[PDB]
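Please read the structure below before turning to the comments.
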There are 2 protein chains.
Amino acid sequence: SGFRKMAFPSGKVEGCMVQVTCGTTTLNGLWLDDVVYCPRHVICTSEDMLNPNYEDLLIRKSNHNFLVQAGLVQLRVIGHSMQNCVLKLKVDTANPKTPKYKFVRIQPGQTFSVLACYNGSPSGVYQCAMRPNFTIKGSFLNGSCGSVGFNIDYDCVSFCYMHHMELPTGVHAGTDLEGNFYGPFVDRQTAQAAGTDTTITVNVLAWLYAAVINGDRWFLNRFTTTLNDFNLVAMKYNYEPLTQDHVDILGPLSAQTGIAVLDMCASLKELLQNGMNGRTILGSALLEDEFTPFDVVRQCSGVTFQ
Amino acid sequence: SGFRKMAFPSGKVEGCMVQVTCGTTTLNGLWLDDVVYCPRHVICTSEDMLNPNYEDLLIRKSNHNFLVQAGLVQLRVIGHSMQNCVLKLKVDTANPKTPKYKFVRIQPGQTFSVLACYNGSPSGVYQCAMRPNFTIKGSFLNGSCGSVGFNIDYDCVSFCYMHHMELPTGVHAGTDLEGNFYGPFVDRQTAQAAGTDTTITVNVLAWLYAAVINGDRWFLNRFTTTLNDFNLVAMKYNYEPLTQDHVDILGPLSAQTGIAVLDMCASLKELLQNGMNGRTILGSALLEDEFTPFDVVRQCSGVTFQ
Ligand SMILES: CC(C)(C)C(=O)[C@H](Oc1ccc(Cl)cc1)n1ccnc1
Ligand SMILES: CC(C)(C)C(=O)[C@H](Oc1ccc(Cl)cc1)n1ccnc1
C-alpha cells in the first residue's frame, strides 16, 4: 500500500550522460551508440542567445571544438550535424552502456522521469508531465540543459525530452530527441510566455482511483454525471475536456475498484465545486494530475524493469 | 529554477539488487561485496508471521535453502547468519558492481531515496523521510520487502533503510542495515500502531526558504517571533519543537536569502494559524516537511554525484 510520485530507475540513463563543452559553454549530452545528442545552443554565448543565427554560428565550429567527456575519459568527435534544435556529435566509440532505446514524441498529459545532470554528472531523478501548454514544471539550474526525460518499458528506454530553456515564469521548455520543441517555444531568449496551465482531467481521475485502492475514500459521494455535464464544470475550472477515449483508458481502474468512471467524475465535480475542506487525498491538499492511468496501474501492481 | 521532490540517481543501488527465495517466500536482497542482506522474515510462511520464533525457524534452513538470483544468474550461498532482524547470506562471488558504501542509522526527520523492487528487479525510485514516529510513508506492495533506502555523497552510497513491514494503517516500518528496526516496531503480524505523525518543523522551514529562492514569496509577512513563542504554536499543531540546533542548521539558507530564521518562523506561524487561503507554495497546498536543509541547498545549487 501507499502511493508515491515515483520515477523510473535511472541507471540505464546514467550510463549515457556525458559533458559537452563548446568554447565557454558546458552542458549535458546523451551518448547512445556512436552519437552524442545535445542542445544546439551549446554553440552560443550568453550574448548570442538574444538573436542567434545557428547555421551561421555553426560555420565557426569544427569537430575538435566540441569537447565531449564521459566521466574522466575524453571522446573523439569524428562528425557533427544540426537536426532541428539538437546537435548530433558522431564519436569514434559506441557507448558500451547503450541500453535498448527508442525516441518518442509524447502527447500533453503524458508523464516521464527526468535525470537532472550538471557537467555530465547525474544529480537527481524526478517525475514530470508534459503540460497541456507544452511546458514542464521541472527543477533545472544553469548547466542542466541536455538533461533528458524518459520512460522505461521492461528493458527499453523511450527518450522523450531534452531540456533547453527556462521561461521567465520559471517553467521549462525543451525538445524531443529529434530536436523539435514541444509546443511553440524556441531556443532564443525572447518574450515567449506559456498559455493556460490546464489540469489533466484523466490523470486526476486516475489518481482518485489510486486513492480508493489505497484506502482514501472520503470523497466518494452518492452522485453520478455525464461527460457533457462534467465538462461544463471542467471548463469553468480550467480542466481539459474529458473524452470517451479518456473514459475507455480508465476502464481497467474502473473494473478493479467497481467505481464507474462517471461516478468518479461526479466525485471530482464535487471536489472542484466544494474544495477539500481542509482534508487530504494521498497526502495532498490539491488534485494531483501528474499520474497517468498507466502510472497508477503500474505502481499499484508492482511492474518492474530489466 | 523550480523545486521538485527529487531522489538520488538509483543506478549504483540497482546494481546491488538480487532476488532471495526461501521455500515459498520471495523478496529482495542487497548484494554488497560477498554478502547478501535481506529481511529475516524470508524464512516465514504467512502463518508463521503471527508469532514467529526466528531462531527456531532458522534451524530448519541450510545454505542451499536460500535461493539467490542476480538477474538470470544464480549465486552460490556458502554461509548464513542472523543479525538482529536481517539475514546475511555469504556468497562465493563479490558483487562486481559494489559501489563505495556505508551503513548509517538515520535520525527522525532525515530524508532518503527508496528503490522499490520486486523479485530483485527495480520498479521505481522516490523520496521518503524517517518520520518522528519512526514510520515512513512509502509505496510498497507484497514482494517489496528488502527494498532499501539510501543517500549518496559523491561516489559513496550510505544505506539507511531496509523495508520489512506494513502496518494496518498503511504506513511502513523497517530496519537499518544492521537489522535493527527504527522505532518500536517488530517483524511480527501483531497489533502495533504508530504514534503521532508529527510535522518536521526544520524541514518545513527549509522548504519555505526553497520557495523564496524559487520566486514564491506571498507568505512572507512583517512579523518575527522567538523560539519559545513559536514552539507554543508548534505544539498546538503537532509540529516538532524547534531547537537552537535547527536554527543553526538553517544558517546557510538564512544567509543566502537574507531572511532571518525567526522571521521565517513567524511566516510559518501565520501559515499554521491562518492556513493557505487556497494558495499554493511550490505547487503544494500543504506545508511540505520531507526536504531537509541539506536537500534544499543541494537541489538549489546543483550538487552532482560520481
Ligand atoms: C509530432 C508527432 C509525435 C505527432 C509525429 O508526427 C510523430 O513523429 C515523431 C516525431 C518525433 C519523434 Cl522523437 C518520434 C516520432 N509521428 C510520425 C508518424 N506518426 C506520428
Ligand atoms: C542507534 C544509533 C544510530 C544512535 C547508534 O547507536 C549508532 O550505531 C549505529 C547503528 C546502526 C548503524 Cl547502521 C550504524 C551505526 N552509533 C554508534 C556509535 N555512535 C552512534
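Residues displayed in chain B correspond, in order, to Swiss-Prot positions 3264-3569.
Positions of Cβ are set from backbone N, Cα and C atoms, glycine also.
Pulled from Swiss-Prot, these are the features on record:
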type	residues	note
ACT_SITE	B:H3304	active site, for 3CL-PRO activity
VARIANT	B:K3353 to R	In strain: Beta/B.1.351
VARIANT	B:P3395 to H	In strain: Omicron/BA.1, Omicron/BA.2, Omicron/BA.2.12.1, Omicron/BA.2.75, Omicron/BA.4, Omicron/BA.5, Omicron/BQ.1.1, Omicron/XBB.1.5, Omicron/EG.5.1
ACT_SITE	B:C3408	active site, nucleophile
VARIANT	B:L3468 to V	In strain: Zeta/P.2
Spatially speaking, which of the recorded positions B:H3304, B:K3353, B:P3395, B:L3468 is closest to B:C3408 (active site, nucleophile)? Use C-alpha to C-alpha, please.
B:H3304
State the Cα to Cα distance, in Å, between B:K3353 (variant position) and the residue listed as 'active site, for 3CL-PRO activity', rounded to an integer.
17
Between the Cα atoms of B:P3395 (variant position) and B:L3468 (variant position), what distance do you get, rounded to the nearest Å?
16
Counting all other Cβ atoms within 10 Å across every protein chain shown, which of the recorded positions B:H3304, B:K3353 scores highest?
B:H3304
List every residue in the same chain as B:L3468 (variant position), at least 6 positions away in sequence, whose Cβ is under 8 Å from its Cβ.
B:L3505, B:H3509, B:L3513, B:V3524, B:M3527, B:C3528, B:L3531, B:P3556
According to DSSP, collapsed to three classes, what secondary structure does B:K3353 (variant position) have?
strand
In which DSSP state, out of helix, strand and coil, do we find B:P3395 (variant position)?
coil
Looking only at B:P3395, B:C3408, the recorded positions on record, which one has the least crowded Cβ, with the fewest other Cβ atoms within 10 Å?
B:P3395
